[PDB]
Every structure is written in structure tokens, then in C-alpha cells.
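Colleague: Below is a structure I'd like to ask you about.
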Amino acid sequence: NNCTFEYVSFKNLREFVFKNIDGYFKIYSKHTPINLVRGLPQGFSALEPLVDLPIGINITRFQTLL
Amino acid sequence: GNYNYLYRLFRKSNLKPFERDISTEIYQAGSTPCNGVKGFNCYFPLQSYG
Amino acid sequence: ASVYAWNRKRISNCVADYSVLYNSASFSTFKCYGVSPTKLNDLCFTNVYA
């Protein structure tokens, strides 16, 4: 219920940024391949804008699905 | 009076730009937390123009 | 006073701690119009009439 929006489109690192300034919730992302290491890679990357979602809510907690 | 329309008369702090707030939690103006029930300085936060 | 001939006290040249009034839980009713009780103690006026 209350879906204001719906959409359908260790070697990999997926990166995201979540920002909640004024109207609606901004999301940016990138993908890069990496070496099989527990730490983040030293080579530079930049994240590209995706969406500004109609959630309207502050957000304070989150999780990942395996 | 038409009582269907409401405005929030009380809140803990001012809304940020385009912040939106449905919450009906009792506003504590009083000395003591209100346990989710009305009382002296324990106000219901939405009021009608009527 | 009798209500057909009510008494007005003019209030001036003094500090109005309205919290002395609105925190008085002995009162059978408190209401306020144009101002929330927690905001009253910030305001200033030329005269007040009780």
C-alpha cells in the first residue's frame, strides 16, 4: 500500500549517495569493478544522479538484501 | 460550521521547506509527558476553522 | 464582579509571567487566541486589559 512511486529498469563495488534537502529525496550512484580486497579502492570515482523520489519523509534507518 | 478542514495549531518546532506532517501525537505544553491522552496543557495538535 | 457589570483591571509597566497563569493546573479552563501559551512570555504590549 501507499506506493507513491514504482519503477522497473566482491569483484563489483556499487556506490550510492542519499540526500534529503527541501522537496524530496535525491539519489546518486556509480559502479566500478575492484580487486578482491576487504577495503575500498584507491582509484577515484564520481557518482551520477538517478532520481528525486516522492517519499516526503525524513529517513533515519536502512538495510541491505542478500 | 464545516469541521472537515483542519490546521496544526501546535508543534515542537517549525517545518522545513516542503516538510509534511500527518502526526496526531498529543502536544506537551505541560510539565509532565501526556501518555497519549488529552489533559491540562496536553493538547490535541490539529484544530478546525469550523 | 457580576457579569452585567464586569470589572476590568488595566495592566501596564510590569512583567507579565503568563506561565504563572497557564501552568496553574487548579484552573477549570485555559484557552488563547492569536497566540500559543508558550509564545506569550516572549511578547511585548503597550497595554494589557484583564
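Numbering of chain B is taken from Swiss-Prot, so the residues present carry the numbers 447-496, in order.
Note that Cβ sites are derived from N, Cα and C of the backbone, with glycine treated the same way.
Below are the features I grabbed from Swiss-Prot:
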- B:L452 to R: Increased resistance to neutralizing antibodies. Decreases HLA binding to NF9 epitope. Increased binding affinity to human ACE2 (MUTAGEN)
- B:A475 to V: Increased resistance to neutralizing antibodies (MUTAGEN)
- B:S477 to N: In strain: 20A.EU2, Iota/B.1.526, Omicron/BA.1, Omicron/BA.2, Omicron/BA.2.12.1, Omicron/BA.2.75, Omicron/BA.4, Omicron/BA.5, Omicron/BQ.1.1, Omicron/XBB.1.5, Omicron/EG.5.1 (VARIANT)
- B:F486 to V: In strain: Omicron/BA.4, Omicron/BA.5, Omicron/BQ.1.1 (VARIANT)
- B:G496 to S: In strain: Omicron/BA.1 (VARIANT)
Colleague: Counting all other Cβ atoms within 10 Å across every protein chain shown, which of the mutagenesis positions B:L452, B:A475 scores highest?
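Modeller: Sorting the candidates by Cβ neighbours within 10 Å, the top entry is B:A475.
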Colleague: Just checking the recorded positions B:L452, B:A475, B:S477, B:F486: which sit within 10 A of B:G496 (variant position), CA to CA?
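Modeller: Hits: B:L452.
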Colleague: Measuring Cα to Cα, how many Å separate B:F486 (variant position) from B:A475 (mutagenesis position)?
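Modeller: Each residue's Cα considered, B:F486 (variant position) and B:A475 (mutagenesis position) end up 9 Å apart.
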Colleague: Does anything in the same chain, at least 6 positions from B:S477 (variant position), have a Cβ under 8 Å from its Cβ, and if so what?
Modeller: B:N487
Colleague: In terms of Cβ proximity below 8 Å, which recorded positions out of B:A475, B:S477, B:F486, B:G496 neighbour chain C?
Modeller: B:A475, B:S477, B:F486
Colleague: If you draw a 10 Å sphere around the Cβ of B:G496 (variant position), how many other Cβ atoms fall inside it, taking every protein chain shown into account?
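Modeller: I count 9 other Cβ atoms within 10 Å of it.
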Colleague: How far is it from B:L452 (mutagenesis position) to B:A475 (mutagenesis position), counting Cα to Cα, in Å?
Modeller: 20
